[PDB]
Amino acid sequence: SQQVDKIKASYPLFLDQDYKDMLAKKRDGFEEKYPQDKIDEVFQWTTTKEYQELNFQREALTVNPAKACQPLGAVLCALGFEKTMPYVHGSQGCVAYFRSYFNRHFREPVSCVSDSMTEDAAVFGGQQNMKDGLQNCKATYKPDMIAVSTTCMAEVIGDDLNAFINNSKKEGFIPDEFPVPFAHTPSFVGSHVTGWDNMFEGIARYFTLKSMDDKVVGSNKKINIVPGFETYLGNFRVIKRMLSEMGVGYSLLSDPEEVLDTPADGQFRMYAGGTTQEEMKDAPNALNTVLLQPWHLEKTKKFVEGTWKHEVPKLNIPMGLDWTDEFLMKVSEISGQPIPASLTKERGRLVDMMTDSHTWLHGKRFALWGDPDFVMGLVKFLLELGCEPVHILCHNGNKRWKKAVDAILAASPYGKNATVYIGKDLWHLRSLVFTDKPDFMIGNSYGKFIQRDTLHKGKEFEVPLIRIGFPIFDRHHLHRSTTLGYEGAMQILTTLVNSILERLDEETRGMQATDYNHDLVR
Amino acid sequence: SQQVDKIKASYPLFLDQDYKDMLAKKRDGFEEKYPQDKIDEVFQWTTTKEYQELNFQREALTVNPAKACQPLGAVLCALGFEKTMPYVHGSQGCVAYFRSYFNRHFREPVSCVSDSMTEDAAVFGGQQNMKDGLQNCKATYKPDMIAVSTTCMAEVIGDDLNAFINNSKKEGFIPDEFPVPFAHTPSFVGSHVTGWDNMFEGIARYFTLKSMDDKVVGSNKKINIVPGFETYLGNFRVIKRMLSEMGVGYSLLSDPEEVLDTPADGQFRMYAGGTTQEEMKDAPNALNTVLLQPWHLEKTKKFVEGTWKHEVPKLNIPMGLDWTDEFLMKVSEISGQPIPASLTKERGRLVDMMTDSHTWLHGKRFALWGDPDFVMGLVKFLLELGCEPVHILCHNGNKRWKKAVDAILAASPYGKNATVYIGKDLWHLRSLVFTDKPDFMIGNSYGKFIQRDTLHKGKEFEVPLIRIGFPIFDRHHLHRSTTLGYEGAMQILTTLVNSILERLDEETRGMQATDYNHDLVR
Amino acid sequence: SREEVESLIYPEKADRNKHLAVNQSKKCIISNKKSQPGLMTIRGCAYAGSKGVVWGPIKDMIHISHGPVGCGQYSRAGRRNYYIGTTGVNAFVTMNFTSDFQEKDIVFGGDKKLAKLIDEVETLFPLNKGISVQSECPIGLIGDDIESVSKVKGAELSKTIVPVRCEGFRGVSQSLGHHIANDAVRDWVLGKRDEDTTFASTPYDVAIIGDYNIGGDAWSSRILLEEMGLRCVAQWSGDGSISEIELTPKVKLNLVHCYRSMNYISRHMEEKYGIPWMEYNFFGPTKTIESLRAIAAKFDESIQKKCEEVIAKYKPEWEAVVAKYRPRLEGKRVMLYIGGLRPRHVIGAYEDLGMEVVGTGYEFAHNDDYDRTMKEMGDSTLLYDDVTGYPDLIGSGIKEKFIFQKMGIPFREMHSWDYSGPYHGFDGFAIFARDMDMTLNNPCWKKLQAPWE
Amino acid sequence: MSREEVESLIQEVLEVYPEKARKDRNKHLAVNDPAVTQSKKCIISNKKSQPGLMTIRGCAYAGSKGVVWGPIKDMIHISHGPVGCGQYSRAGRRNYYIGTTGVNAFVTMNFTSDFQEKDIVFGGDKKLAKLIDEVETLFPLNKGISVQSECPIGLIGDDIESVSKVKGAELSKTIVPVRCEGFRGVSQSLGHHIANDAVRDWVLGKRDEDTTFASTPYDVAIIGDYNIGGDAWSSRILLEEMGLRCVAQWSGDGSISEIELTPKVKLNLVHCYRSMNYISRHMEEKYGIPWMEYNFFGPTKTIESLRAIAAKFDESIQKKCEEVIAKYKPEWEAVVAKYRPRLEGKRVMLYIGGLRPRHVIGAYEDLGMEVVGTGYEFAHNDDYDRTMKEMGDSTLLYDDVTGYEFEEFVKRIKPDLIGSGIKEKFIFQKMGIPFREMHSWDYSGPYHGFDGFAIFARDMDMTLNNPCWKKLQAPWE
Ligand code: ICS
Ligand code: ICS
Ligand code: CLF
Ligand code: CLF
Ligand SMILES: [Fe+3]
Ligand SMILES: [Fe+3]
């Protein structure tokens, strides 16, 4: 029953007595449910260290992973170029899932097409699919460039992207001069960041490999910036702002911030901004190339070093105080531009916020997960704040990255109780936060479920989730935030300290029980 | 007892069994406490409509006000001028409280001196106090200007600020050409915003009244911007940024954002930035003057229209979409500069954010309090979002402002159940949120106590607080936020929608009870 | 007019003309064919139609996304098929179980990996009541044989393991996924209690088939059905358990909500167990009352009397909802584009709120759905099958949501109910009317044009 | 730093003051001499502040309402006058208490008469009477009302004593008029004295002819502990563990009935001598109750104070004292073992109000830290008499130090840690010196007793050894 003056959605409509009775009747009559005591016993068992030992012996089963497949990152890379259509050779369900994922994260239209390969393509290949798809895409959406990745089906059946695109150009389906960069993105290798790396390397090789004869390093007095798989528009904005403040000429390669932040003015723009083809063609003429996320830009690094003859700096992700300082100093050395007083004042203001919040931030234990560069930057910043990143999980990390993070942790007295896990999923992290409880979790929206599980054990065992990373589905406009530079460091510090203070306020709100510590001033 | 490996602060140290036993012994033996049943009865009574009727009949008692005294606003205004020391003629305890308040809100040093008037000065005035204080302040802190306000003691005994300062310059305590603007700021008239208005009018009169012969309106091709009592640095920053985007020459009078955001670089800066005396002297030469918060700048408007001959536009606070649009259009008309494409894109992005989050924001009920202009701008923005501002409280509001807000509410379908209260305090609002429960409160940190009270009645009766306004003491770095312009509207919208989403997540986190609605995607 | 729509209706091949029509559908519209390559279609895959739709909502079963990590990751908890249970202990709907295929699994196969995964699932989740193995694209291309693994592990562990060959490249859309999942239900789960007669049956035994509890829609239907005197023995997939699927052959009537996704299993049950089935529409008070009366007409007079009692009880509530919200929604035109059932099932409540429907279309529906759709739509309205991205309200999915939002047209998510709901039943009608009013009449749609432009 | 260097530094700091200001400030700055027992020979205190010099001192209202009367939980305290004084002092002090706020406890609420122009012109006595009536109407469980006067009250000729008398006779309620106008005195010390006089005149003697209370030989009261972060609770648990019965608590978590029962105790334990010596001396001369100052800052001071207190009772109390010391020995020894190696040798400069600049020195010395500079905002010369023997030789002593003076002292001395209030915290954080709030315990605590020593050591280590202090200089400078 509904009151027209107060209409309830599913919550709390289904908490009504009639709905509760009907659900109880369903469960007692036909579900054949396990008794509540057995369910409680099994949950308590799952919260223990014996269950954690069983869980970490897992070899073939993955539960709640913290990574996606390569063509998602390939699509995100392709979205960063001017009037470029992402085109995923393979099955259309993959593209539907990619678009839904990015739609939920960014709350914006996401453009991507597929050639809709089917069982017929399973035998003869998707050559005709590629020809028809390129023709239809160019005719319908009129892009300046079509960036081609692959799904797992096309990779398994062994479709030759180069030969297929060349045949499409030779048979007149697309002009011979129309740019169709391609990349093989096997979804069973690496993760989405690997797909971003492969797509960027493919585009760079398409635009620069055959025209290196007239390229002179430093002849345009610019620095190439390759951001990698980035889902915060504020990160692109902060990098461009910091480089503009320094007076540094730069070319942001794969800049998708404009198409992911289109204004709602009454017309739909399928394309907006992005890296132009002229920028990508002139990229070998830059002074140097700086990779914002070097730990998933390995192939891009090999291409830039071996073809463009660029001495790529050994820079960490510009995340936090120290690494932002080193990034700015390296940029100043490369470009010859001194670091301006505005950036110095910004750094001083970040340090001032650190000194203001160090009392609440000190000693806090954290479980965090995400992509390798993001995770290591977050760990570095947390160590700079006097926090304890006890659990550091990276499903798509490798042994070299784990060694680097271990070296980072060893350099700090706050990384003594910190363990790095690679190849582990969020069920492993659930076991970790049950057996070795941290104060907070930092990660994407999936960690919310872990929080729920902790709340099931008790309010004193609940681990709140701080939503930093990708994808964030249950909160609005958090993709607009910044994680890089001093501005991103300030935003992260504010989020952390205010999460701590909100948790403390919630714990001390009990009247005549715990409200003696319900302080007005914190 | 304490464990060295895990040290407990007051919470949860005093939840220990021995501390609970000791507190129970104290209460049962010597506190002569009322029985818990009587306490519960009286609390339930305080939550009722009969108690609300008794509460709103109050005439002499004020409980938990939502305003401060005038010299606080005078100090805030004085801090916005270059190398200017706030000097409060009167008792030193007032200055100690002012500095403590602003230190707690901003987490920055706040410079302010007093002449320390005592019992003797209560008989023969504070002339000697003013002379010695002006000499001491100029010799010790070396300010370019001393801005003088008063405390209640100096107002009650009728100390003549003009005569005292003229005598101080006459006997040689301070140089005759040294700028010492003054303002009478009686704490028993108005509130802190009135003090800001009085101090700004005093400074403008001191610098421009006697030198109007050579002034020509519009001869410097600039617009004067008077921000009023503003405790968000982001608001100063956003106004300056938007005026720079349009290409409009501007003069922000009383700009304190630099001295309230000094970097931590190993040195302490007593002064930083601020409006220069040259800008104040040249202000009558501007095209026009724009008052950002017209409802507490009445004296300033009278002086500017009467002396400077500036046709001050009838403009609301640039809060929310429509009022930001009107402010930008008025600035475009005054300066002749067209509104650029960047501001149009920012407006479109704000509208896009409005459209993305309209499902969660529509129909939500808000109690809210603050200063008149901030409150009316927040009501306007809430009406633009489809929310219902049920309880609108302004302790320092007047009948004309209430009439204006009622006219705003009558022009929207969502202002039907809205009631505007002036002269009411936070105990009145506690009664209001108990008898007519809204979804959320919006106000300063004091509202946290009201939330506690609501949680004592039950979790279903709890009204969560959203901290927008002044002062915010229990959170860090929220003073860096923005409430003006499209950027401020986006920040407010994100805060509101994400507060709704956290509340929904908390209400649906119960496993096998309400977690059927614990949706990953919201 | 029809002439205008025809004039309103691409290389020479881009077929598209046959999938567009002005309202025997086969002579008017052509459906369930391959999508034109490179055209930004909305269609999913067979894996989405099987794992995400039919099998995923089953709560007490564990569903393994067999293959690489992406397909399982993107479909995790994306569908709001509501359920009651302790997640991770006895319910596993919002969890993602995947084999996470690597290069070596592609080269050498993942059958041994599948057996090891099944063993680990048994070890770590002992309270699971069954396992389903949803195949992704590489499984059917590398020659993996999950049927033999399922048989062997089911015999060994005495567990029901259902192999579903729902590879995404199969078929043209999720419809083949629905068919494959229905066949898997028939072959592995439905006939488990054929020789079991321990269930106590009543003359008023009904099962709910094809209701996926999106926002609690199936619960809102079930409360009305049980208030009517009927006993809902089975309700799958939404908030469904394996025992309910096994007990479905014991009911007296089948109530199919989504004909598109469960007509195969309904027809099979009618041929085998002789159980009559029929479609019901609980969207809007008019359709709800019509369906309740039609359902009561299949039983004795006591059920009809209880149906009249239920209708009379719920009449004032939906009448108040109409009185409140119809004045704010008269004369508003709606166009829709949803997967296979909703494009014709949602018209009733729009008409009950005084709204005119001028457009609808299907992602993957077959020509029988368009046969049903023709009568439900007025004349001169545009019908589209598998329409590419290239009125006052548009009701469609998330991917077109933002396109139509930025084109300025108020939009409603007709897949997930825009994270609201339920929309079925009288309570669902109240929620639906409130959501229609909140979306159509929001001020955000009046601010698209800058005042200086 | 040697004595001559400190004297020279004092001279350089004073060089920039005008003649009168420099002459006045030369009497409030001294080089400590632990052999000196008469502090008036080296330092002069409790004087007027020099105008326009950015002092830290508050007013008599702050010392009365904010310190003595405000912590009383079941009483309602009216800030009589304009709104500002009550607004800035609302919940700004962490005097912890147990109770239902708004029902039976009212510590963190702000009751004010909110004076307007008509109240200034025509007086606020009728407004005060009507306010008392409304307080009785809306807060029926209050066990007493106090009326703290703000500055205008004593300047417009308002007679609040008569209003309090009439309304108390009418309502059978204790209404205490406190004449704590801010202009009175020179600092919060006169506020403490006025509040103590009000307690003596209106609350303390309410049960003089009452004898129904059952007294025991081990009856003690805690006077002058305001429960900052639970400090009084951590002291009281130690006192009760020795077999003593703590009857009263002044005034943190303090009820009016405890104040009325105080004249029945056998010993008064005065933590803050500065704010409660008046009432302690009155209770000695009237009820014959001896009083003694104790110190629960750090383990050695806590142990010494516990033994001194137990020496005032029979041998059973001394046995229980030894048992408590033995029980808590391993815990504070573990705290020292963990944190002293991280803190040993560090130098501290302190500037707090009237008791802590000398009371917390032992806690710092327990961790291996030396205090090189200390001073008071409003202490008298007896506080300095107690301070010199505590401080080391050639250290710095400042009374009512100014912002310029204390900043220059820090610049020349360069301490590792500074303990002061909120109005210097961010100044010294920007200067780069680790800062600890020694007024609110930096929103931490308690710091009293053995349980407080662990928190104190952890907080000192956290602030002093934080990585942020190593990151103030940009690497490109
Ligand atoms: S199953 Fe089908 S696309 Fe019949 S795949 Fe799809 S929960 Fe749609 S129109 Mo999402 S044939 Fe159900 C459907 Fe309809 S997921 Fe839901 S709304 S009634
Ligand atoms: S009362 Fe005094 S200033 Fe003795 S007014 Fe002040 S809670 Fe200080 S040094 Mo804040 S004489 Fe207490 C004090 Fe000491 S408020 Fe507290 S810390 S021991
Ligand atoms: S049509 Fe369907 S969703 Fe597509 S793969 Fe095939 S079953 Fe799966 Fe999977 S990991 Fe990523 S998302 Fe694909 S490229 Fe492969
Ligand atoms: S020294 Fe002390 S705090 Fe000062 S007034 Fe006097 S009692 Fe009060 Fe009050 S309202 Fe504002 S803060 Fe003053 S100017 Fe008056
Ligand atoms: Fe958007
Ligand atoms: Fe700061």
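In order, the residues displayed for chain D correspond to 4-480 in Swiss-Prot numbering, which applies throughout.
Structure determined by electron microscopy, 2.6 Å.
Placed from the backbone N, Cα and C atoms, the Cβ positions cover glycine too.
Quick look at what Swiss-Prot annotates:
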- D:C62, D:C88, D:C154: [8Fe-7S] cluster binding site (BINDING)
- D:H195 to Q: No nitrogenase activity (MUTAGEN)
- D:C275, D:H442: [7Fe-Mo-9S-C-homocitryl] cluster binding site (BINDING)
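Shown here: features listed in Swiss-Prot, placed on the structure.
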residue : record                                        : DSSP (3 states)
D:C62   : [8Fe-7S] cluster binding site                 : coil
D:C88   : [8Fe-7S] cluster binding site                 : helix
D:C154  : [8Fe-7S] cluster binding site                 : helix
D:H195  : mutagenesis position                          : helix
D:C275  : [7Fe-Mo-9S-C-homocitryl] cluster binding site : coil
D:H442  : [7Fe-Mo-9S-C-homocitryl] cluster binding site : coil
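Around D:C62 ([8Fe-7S] cluster binding site), the same-chain residues six or more apart in sequence whose CB sits under 8 Å from its CB are D:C154, D:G185, D:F186, D:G188, D:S190, D:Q191, D:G194, listed in sequence order. In terms of local Cβ density within 10 Å, D:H195 ranks first among the recorded positions D:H195, D:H442. Within the set of recorded positions D:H195, D:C275, D:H442, no residue has a CB atom less than 6 Å from any atom of ligand 4. Close to D:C275 ([7Fe-Mo-9S-C-homocitryl] cluster binding site) in the fold, though at least 6 residues off in sequence, lie D:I226, D:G227, D:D228, D:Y229, D:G357, D:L358, each with a CB less than 8 Å from its CB. Cα spacing between D:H442 ([7Fe-Mo-9S-C-homocitryl] cluster binding site) and D:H195 (mutagenesis position): 17 Å, rounded to the nearest whole number. Each residue contributes its Cα atom, and for D:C88 ([8Fe-7S] cluster binding site) and D:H195 (mutagenesis position) those atoms are 17 Å apart. All protein chains considered, the CB of D:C88 ([8Fe-7S] cluster binding site) has 33 other CB atoms within 10 Å. In sequence order, the recorded positions near chain B, meaning those of D:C62, D:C88, D:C154, D:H195, D:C275, D:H442 whose CB lies under 8 Å from a CB of that chain, are D:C62, D:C88, D:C154.
Among the recorded positions D:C62, D:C88, D:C154, D:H195, D:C275, the residues whose Cβ lies under 6 Å from any atom of ligand 2 are, in sequence order, D:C275.
Cβ contacts within 10 Å of D:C154 ([8Fe-7S] cluster binding site), excluding its own Cβ and spanning all protein chains shown: 33.
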